[PDB]
Amino acid sequence: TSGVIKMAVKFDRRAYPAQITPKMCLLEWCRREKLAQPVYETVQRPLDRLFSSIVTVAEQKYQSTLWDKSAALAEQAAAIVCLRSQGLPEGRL
Ligand SMILES: [Cl-]
Ligand SMILES: [Cl-]
């Protein structure tokens, strides 16, 4: 159950309904299957002030390799890696 699963992704807000995001889809999958809910860890780097995040779900870790303009945006990209690497739907129009 070790290691980190990764992809190069960014969250594109106009590709989803304003009120249904990847973080919320991931939370609903955890409720349905009675798993512990997700834990995020987010950091900002001094080189260029961008953010990156890692999410832990069911003892497995997931991360995007790109950096983005806010904590919220980084956290949404982490959620996408978790869902898309597993073939789960993520809310796209
Ligand atoms: Cl959450
Ligand atoms: Cl934002």
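Numbers in chain A come straight from Swiss-Prot, and the residues shown are 349-441, in order.
We read in the header that X-ray crystallography, 1.9 Å was used to get this structure.
From the backbone N, Cα and C atoms, a Cβ is placed for every residue, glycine too.
Noted in Swiss-Prot for the protein shown:
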- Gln367 to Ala: Mildly decreased affinity for tRNA (MUTAGEN)
- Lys371 to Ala: Strongly decreased affinity for tRNA (MUTAGEN)
- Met372 to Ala: Mildly decreased affinity for tRNA (MUTAGEN)
- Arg379 to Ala: Mildly decreased affinity for tRNA (MUTAGEN)
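Between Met372 (mutagenesis position) and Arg379 (mutagenesis position), the C-alpha separation comes to 11 Å. Filtering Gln367, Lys371, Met372, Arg379 by Cβ distance to ligand 1 (under 6 A) retains the following mutagenesis positions: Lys371. Cβ environment of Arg379 (mutagenesis position): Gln385 lie under 8 Å away, each six or more residues apart in the same chain.
Each of the mutagenesis positions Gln367, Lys371, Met372 was scored by the other Cβ atoms within 10 Å of its Cβ; the lowest score goes to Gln367.
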